[PDB]
Amino acid sequence: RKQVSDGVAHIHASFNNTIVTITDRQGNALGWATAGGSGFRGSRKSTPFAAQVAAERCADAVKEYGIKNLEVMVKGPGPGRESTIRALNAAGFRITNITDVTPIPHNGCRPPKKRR
Amino acid sequence: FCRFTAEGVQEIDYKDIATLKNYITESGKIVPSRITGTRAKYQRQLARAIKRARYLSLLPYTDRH
Amino acid sequence: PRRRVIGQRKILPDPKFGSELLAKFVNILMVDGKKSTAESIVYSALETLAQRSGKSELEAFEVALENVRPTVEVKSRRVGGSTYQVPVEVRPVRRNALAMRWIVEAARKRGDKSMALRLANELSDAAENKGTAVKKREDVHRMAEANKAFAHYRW
Amino acid sequence: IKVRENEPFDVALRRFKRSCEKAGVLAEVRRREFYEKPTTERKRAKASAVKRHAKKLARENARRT
Amino acid sequence: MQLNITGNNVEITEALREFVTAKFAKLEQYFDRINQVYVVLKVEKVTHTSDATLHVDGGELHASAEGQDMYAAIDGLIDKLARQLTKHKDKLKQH
RNA sequence: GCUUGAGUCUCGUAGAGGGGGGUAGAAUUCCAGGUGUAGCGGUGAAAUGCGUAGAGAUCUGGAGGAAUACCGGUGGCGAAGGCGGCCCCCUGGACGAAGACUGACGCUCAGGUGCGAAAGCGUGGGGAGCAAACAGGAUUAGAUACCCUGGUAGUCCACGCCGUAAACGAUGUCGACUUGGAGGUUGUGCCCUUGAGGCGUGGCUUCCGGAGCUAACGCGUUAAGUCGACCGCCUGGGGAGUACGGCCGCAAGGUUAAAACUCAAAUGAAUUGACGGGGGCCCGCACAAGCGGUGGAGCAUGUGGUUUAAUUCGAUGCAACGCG
């Protein structure tokens, strides 16, 4: 329960799927929703509209916590990543920060081969 | 543009971090000399001052610190 | 076509009522170019609409048409090595013409005895929204709203 | 990268900072070390960059219109 | 697949007819499903020439081959048609 | 003897030149814990795979390996191969300014000697990610491949071996000479450093072009121009850089290097076409948007085939088949 007020809304933004989860300031999660679980499967999982439906399905089931302000973390080069945040300020939230936290290696491990 | 380091005879050291924060971008990355207009000799020793200031925590590697 | 935004020509209106919208409607079910045989069926089908609905005749026709006209239409779009059904919003001059074509193709099946009463039964049932003409409109919207994932426009 | 702007919400002011160097980098770490094709592509790049310098300077003679 | 064998100055035998259909059974399954075939055999004082018109789900394709003794002409005709059938097949896959 | 070639020294300057040791941050993976719940992952679509034994996402902490984002530059250095975080230690060469010094000490080399990407090999470690082989899932007529999910040698370290690459600038080394332009990089001189100014002068380097050269493409002061010194190499295509022999190597193999036979060509550059599942632009009931047909029915008619004593002959993809 705990009725927390300010939270963090992480957005995983892979190419094939967009995952949006909502946590608090401390970092432990509250609820999540994906674009593959919103009824979109296959070619339509990589659509910015499917990231919007994943957002409003995650904007519900956190009414139990009562969030009115949250930060936004985006991670990945996805087709969503900005249509998700438009489905949150329209859902009645105060977006204090929007932050890019995508992982960039300062040249570390070897990626796979280019597919032909 | 021009190089103010070539306007004087000074040396770009890592301890003068007041003049280095206008040479990095808003996320800690080094700004290229094709934007700033620094000479290529002073740009090479500027990055050696950025990299030493990053080791001694006078400048951040990323913005997630 | 490639060239030639075509110079559009006009239609002469209906004699009995001052409308070209119903004159467009009589030209659709006019099979093999027989207009007197076409106009006799539609006049016998809308006087039957008045007694079976209570209203006046011509405005009972479009209230069966706003219940059957669509707002979006889905298309096949060729992109990449495949082709999916992207939805597009309909222009209004096609919107009514796509509606009254759906009425006639439902009127040639749904086989009752005469053609005048075959049209007269579902022009009522378009207003009560249980006929098979409205089930064409709702299953078009069922496919377009399922394909809301394809579009660079948000309206 | 980090926008904590006030007033009316419109990332609009976010994609200015973010579409700067946050997607070209992740799409090129996406796959393949290359180890020698960077070289090829790099060297093809500037042979076409001076193709834009040495032609558009020679294109200011006339335009036939 | 329906064969239609026809000869201009080459009256087709029974051994030649089964030699066509056994060869046209090859370029069958192994390359594409087809609707209807017209085969034309011709002799023009030197050239044993054999034509063929295939009808597929997309369009039509035709090939011709002149040969040595009317058996090598059809053997060169199938290799001309089989390459046009793989080009047409991958034109309709585009994965 | 001489100082102009070559070399020594005195001051500096730039540099991913090399070898050794330390260390930092980002990220991947794994492990542990918290929260949390039905999906994740993947693809053109899909499945294998993972997940209700709690994944994925998210947060904290830890372990370990490899690689050094931005700077990063037709930029720099090195004989070539090659060399990128940062710091120290040892160390090689190049270059410039002003002199001083020895006095042809030079150039090039068959053999020889050393160095020499990647893969591979031996012994001993290490092993995150990637990934031959291999395994499964797809695609397909088939798919032993491309794609997908996994995944072992290998990639890493030390010490040896191998001695090969489209090891390329497809251009041996050295020296001299012969119109220019735009730069990059790195020293330095003078004048008003009086201002990121102006004039010069070196080194390396990139591009474009003159004469001339070249079969043409192109090269063009860093020549493929004009010359000199020496070395390597070539002699029609296949056979064949193969066989045999020698040498070298643990092995893989390297190196040296034929002949029989066979062909009248092989080849280079450019030209005009044609073609491209190359690019741009445009048109046509070509598609789309619609209406009415065919293919299914009986019949009329033409053809193929079969039949017959003859079923006259010609027309055969589109452009023959209600055609002569």
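Chain C residue numbers are taken from Swiss-Prot; in order, the displayed residues are 2-156.
For this deposited structure, the header notes the method as electron microscopy, 2.9 Å.
Note: Cβ is positioned from N, Cα and C throughout, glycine not excepted.
Features reported for this protein in Swiss-Prot:
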MUTAGEN   C:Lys36 to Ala or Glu  Defective in ribosome assembly
MUTAGEN   C:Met116 to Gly  Significantly decreases affinity for its own mRNA
Worksheet, complete the sentence: Whole-number Å distance separating the Cα atoms of C:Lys36 (mutagenesis position) and C:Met116 (mutagenesis position) is 15
Worksheet item: For C:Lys36 (mutagenesis position), what is the tally of other C-beta atoms lying within 10 angstroms of its C-beta?
Response: 11
Worksheet item: If you count Cβ atoms within 10 Å of the Cβ of C:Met116 (mutagenesis position), leaving out that atom itself, what do you get?
Response: 19
